[PDB]
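> Pasting a structure here, questions to come.
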Amino acid sequence: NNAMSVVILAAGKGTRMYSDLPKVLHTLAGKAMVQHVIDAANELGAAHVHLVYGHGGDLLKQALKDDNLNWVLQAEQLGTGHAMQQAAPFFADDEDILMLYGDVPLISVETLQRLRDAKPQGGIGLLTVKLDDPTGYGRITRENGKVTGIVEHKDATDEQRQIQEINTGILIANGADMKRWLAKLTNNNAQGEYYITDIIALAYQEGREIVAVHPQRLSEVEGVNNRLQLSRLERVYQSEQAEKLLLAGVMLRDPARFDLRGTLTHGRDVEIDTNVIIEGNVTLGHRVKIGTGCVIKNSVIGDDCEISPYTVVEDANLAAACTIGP
Amino acid sequence: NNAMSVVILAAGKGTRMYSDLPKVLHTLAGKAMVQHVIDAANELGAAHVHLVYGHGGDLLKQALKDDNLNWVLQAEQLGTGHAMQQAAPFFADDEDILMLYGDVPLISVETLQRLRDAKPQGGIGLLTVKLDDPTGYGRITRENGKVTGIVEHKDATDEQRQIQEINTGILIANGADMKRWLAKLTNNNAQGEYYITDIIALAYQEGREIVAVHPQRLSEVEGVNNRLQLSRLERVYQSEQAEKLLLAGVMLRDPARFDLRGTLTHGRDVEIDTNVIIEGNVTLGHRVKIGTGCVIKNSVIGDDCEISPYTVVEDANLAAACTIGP
Amino acid sequence: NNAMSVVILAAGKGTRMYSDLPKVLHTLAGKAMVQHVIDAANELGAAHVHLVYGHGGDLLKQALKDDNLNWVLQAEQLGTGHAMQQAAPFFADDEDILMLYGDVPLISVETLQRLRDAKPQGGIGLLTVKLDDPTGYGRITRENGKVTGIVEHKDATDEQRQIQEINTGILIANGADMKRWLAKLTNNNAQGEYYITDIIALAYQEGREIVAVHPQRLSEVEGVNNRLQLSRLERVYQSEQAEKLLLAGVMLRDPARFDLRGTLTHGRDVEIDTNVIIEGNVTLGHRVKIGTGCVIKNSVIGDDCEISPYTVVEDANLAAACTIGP
Ligand SMILES: CC(=O)N[C@H]1[C@@H](OP(=O)(O)OP(=O)(O)OC[C@H]2O[C@@H](n3ccc(=O)[nH]c3=O)[C@H](O)[C@@H]2O)O[C@H](CO)[C@@H](O)[C@@H]1O
Ligand SMILES: CC(=O)N[C@H]1[C@@H](OP(=O)(O)OP(=O)(O)OC[C@H]2O[C@@H](n3ccc(=O)[nH]c3=O)[C@H](O)[C@@H]2O)O[C@H](CO)[C@@H](O)[C@@H]1O
Ligand SMILES: CC(=O)N[C@H]1[C@@H](OP(=O)(O)OP(=O)(O)OC[C@H]2O[C@@H](n3ccc(=O)[nH]c3=O)[C@H](O)[C@@H]2O)O[C@H](CO)[C@@H](O)[C@@H]1O
């Protein structure tokens, strides 16, 4: 496991959110989208986390003040490659540089670790997915089964557009190699921007190998640009967590009407009825029964406690065998 | 945009509802199904709205008393054509007559306007949809790509039954032409009723042109005959509205657990948690936060107000920056 | 309708539930899974109900104390055939013996009755379903369209594994014939256990006929082994009941957010809003309106009563025309 840092590109506008709050700060389960990415980067072992931002550096820096982030300003939004070029001076030649988006909140550490493992030496580990309709996304080009480059939809021909495997945007490479390819990025293409994706053809040309890996679930690489798409991920997220809990032994009367917005520690034989929301750090002891519609926030509920329907439990530590409610 | 009136056929029984309330009066989002149709007719610009009813004229007339409807009694239920014949004497030869059903609540003004635009002169604008299983519905007959008539399922052969394009029942034509074809309607067919659908073959025979248009969504032409089907539309409706709101900038913690039953006016960055119900006319100022499970009814909530979970806000105007709840 | 008894095999471990409560005792709508099976057996007319258990006989016997069950201990879990062999001494030669699983809670009396009707004389009535992926399930073998036996996945070849029709495990036969085949069960196969499924080849060999019947819905033969699968059935169950109620004339504002956990008696034109839970025996008179999120438990609510949102009605009989709530 060679040392590694992570770069999060969170400099895009976020126009379709119609909000005075920077897009990547909007929450997915009570945690800003970008914090999800940052948490994933850190659990993965990132020695440094470079956050590339456009404006709102103040809102962003204030919100993310409790994180050891290296702030990298991308003055104008001239493409992913350009955003990467601003961060380059900070990559260490002795480490791998993994790149992530600040608006793709569900990327898992498991998938990123598999990406790290698939990155050949001097090569690029790329995360790709085969879509039914690949429209609008970078097409993966291959030659005798080997990745040779990425062609942006707008730059692709009608023939290349038929390619289904597309770029999720996440990739990893050695920092020295990264610096070198970044320096060679050109800006004349269908959109006059520096494409980080051009580094693929550049690595292939240098004779280096690009290995594509695939994500476990497609939602794991879904980017958010408006609230409708954020709500869809909130559901995928909530639902994925409800199932883990059911499988781990917590009875959810309806996993579709359960919301975990923080961290739940639970005992054995816990029962949670419908429309229950768990916020912040919550601990549920053994055989705790949560009535329908309760909101439990930053609390600790002792073993055998029963909480009646619609109770809000907040900032509390409840003694075992409690009966909270009529 | 030639002047136009609308006829709503709401005279059928409604037996499978098992209710002492006339079927078309049952609500879809707090509004009787037929009111939805009536509202759609009016927003479309209908100069007159003819409501064709069987019995319950009293319940119906009482309920819909605040509407300028022209009541047209259909003594016995002898088919859509017969119901139309009762309304005919009221069509003006100088206007288009659009026909709608009182139990197809989600027909959109957008689709109806496209129908109006597709109605050739002296011709008929018809709304049709291609179904996977067209069983039970009028089959659209064509000759060299042109609509020639409609054959009712029961009247169709095994060969014609294979036709997938069916009649949604909604159509528009000039009133003079309508009067004329209505007068020629016959009642000897598989069901001994006057079929309004026979006017299609009649218009084709007179050398006039029938143009079929399609609805944006299939739910838009779904008729309700029992509560199960009404509940399905309530969901399609609620869900369609939740998405509009998300796309317009209102954060819904779960668009699947949100119910708008009236009219919502909102500011920027409003947050609405799960299981919230909005009834009647509601106004939500900027950055208002609605806790899970609140019911907000005919209220105005000032900017920055926060409403705690499960609060019922009714008949109230709440001053800005209010904190309603523990 | 020849006399008949039922054997419920509920002796398996239940390891993936991670609970100190025997798996078949976990509730599906407030009723232990096995009680569902037992209720189905009794409504079907079972003269005796043999419950085959491994351990927890005490928890099980205590929980099911109000049922006239004949307890049959299966000392070690050596296969369905072995579990059946323990119960055999109790089958009467003059009755049919229907076999069910204690962890397949949604089997319907309708489907079981059709199974009884399809059981030839001296033959076996078998319940089978064609799956897309039949992996892990007993394959149904046929010869010229006739059932000849069942081959367990692990015992099947690659060719037999292609068979899609699988054994749901439910079957019925004469007790005398059952005793006889059970006595001949062998334990040398891919899993060294007594397979009740071997009785099929045994019945075919004796020249007797095996008739396969299919369940109305696949969920009806779904077995539960972990809480995630139990939650999925709770939803199928709740949803199936919500639709019956809608079709029977009760308006559910959202059949997806309705939970019946007991028995509901209702009048005409009852309205139940979202997130309502009905527990125990509940009676709703005519035109009762239940506000969103109410919990009604072992109560009787008189005609025309209106219950405000989030009210818990428990152990109460409410006089007609009551207004419970602000
Ligand atoms: C040239 C390139 O990289 N193309 C890929 C990129 O395209 P594409 O450039 O179209 O994607 P986006 O514009 O959404 O940008 C992706 C991410 O980069 C950030 N961003 C973008 C521009 C900028 O100047 N600064 C910045 O920080 C955004 O905030 C977002 O987090 O993502 C797609 C996945 O969604 C891939 O299928 C495309 O192959
Ligand atoms: C002959 C005819 O028109 N056939 C069409 C009609 O059939 P069909 O006659 O079978 O449809 P319905 O019986 O449901 O009636 C449709 C509408 O007309 C009303 N109504 C019906 C009979 C009556 O005497 N008075 C009255 O007002 C009903 O209340 C309902 O609003 O609708 C279908 C769509 O659902 C179309 O696919 C069929 O091609
Ligand atoms: C040999 C046999 O019967 N195979 C069938 C059985 O397999 P299979 O043996 O794999 O199924 P399970 O192990 O789940 O057991 C089925 C039922 O029998 C009970 N049980 C099992 C073993 C035991 O010693 N005692 C006992 O009581 C379980 O508690 C459960 O209620 O069910 C499948 C459906 O799920 C069928 O497709 C298989 O063809």
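Following Swiss-Prot, chain C shows residues 3-328, kept in their order.
If you're wondering, the header gives X-ray crystallography, 2.3 Å.
Positions of Cβ are set from backbone N, Cα and C atoms, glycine also.
Okay, these came from Swiss-Prot:
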{"type": "MUTAGEN", "residues": "C:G14 to A", "note": "8-fold decrease in uridyltransferase activity. Creates steric conflict and decreases affinity for UTP"}
{"type": "MUTAGEN", "residues": "C:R18 to A", "note": "Dramatically impairs the uridyltransferase activity"}
{"type": "MUTAGEN", "residues": "C:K25 to A", "note": "8-fold decrease in uridyltransferase activity"}
{"type": "BINDING", "residues": "C:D105, C:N227", "note": "Co(2+) binding site"}
{"type": "BINDING", "residues": "C:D105, C:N227", "note": "Mg(2+) binding site"}
{"type": "MUTAGEN", "residues": "C:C296 to A", "note": "No effect"}
{"type": "MUTAGEN", "residues": "C:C307 to A", "note": "1350-fold decrease in acetyltransferase activity"}
{"type": "MUTAGEN", "residues": "C:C324 to A", "note": "8-fold decrease in acetyltransferase activity"}
> Could you round the CA separation between C:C296 (mutagenesis position) and C:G14 (mutagenesis position) to a whole angstrom and send it over?
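With distance taken Cα to Cα, C:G14 (mutagenesis position) is 38 Å from C:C296 (mutagenesis position).
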> Output, ordered by sequence, the same-chain residues six or more apart from C:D105 (Co(2+) binding site) with a CB under 8 Å from its CB, or 'none'.
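Looking at Cβ-Cβ distances below 8 Å from C:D105 (Co(2+) binding site), excluding near sequence neighbours, one finds C:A12, C:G14, C:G16, C:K25, C:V26, C:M35, C:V36, C:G225, C:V226, C:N227.
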> In Å, rounded, how far does the Cα of C:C324 (mutagenesis position) sit from the Cα of C:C307 (mutagenesis position)?
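The Cα atom of C:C324 (mutagenesis position) is 4 Å away from the Cα atom of C:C307 (mutagenesis position).
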> Would you mind listing, in sequence order, the residues at least six apart from C:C307 (mutagenesis position) in the same chain with a Cβ closer than 8 Å to its Cβ?
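The list for C:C307 (mutagenesis position) reads C:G287, C:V290, C:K291, C:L320, C:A321, C:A322, C:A323, C:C324, C:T325, C:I326, given in order along the sequence.
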> Taking the recorded positions C:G14, C:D105, C:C296, which residues show a Cβ-atom distance to ligand 3 below 6 Å?
C:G14, C:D105
> What residue among the mutagenesis positions C:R18, C:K25 has the most other CB atoms lying within 10 A of its CB?
C:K25
> Out of C:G14, C:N227, C:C296, give me whichever of these recorded positions has the highest number of other Cβ atoms within 10 Å.
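Output for this query is C:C296.
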> Note down the number of other Cβ atoms within 10 Å of the Cβ of C:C324 (mutagenesis position), including every protein chain shown.
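Result for C:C324 (mutagenesis position): 17 other Cβ atoms within 10 Å.
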> Does DSSP put C:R18 (mutagenesis position) in a helix, in a strand, or in coil?
helix
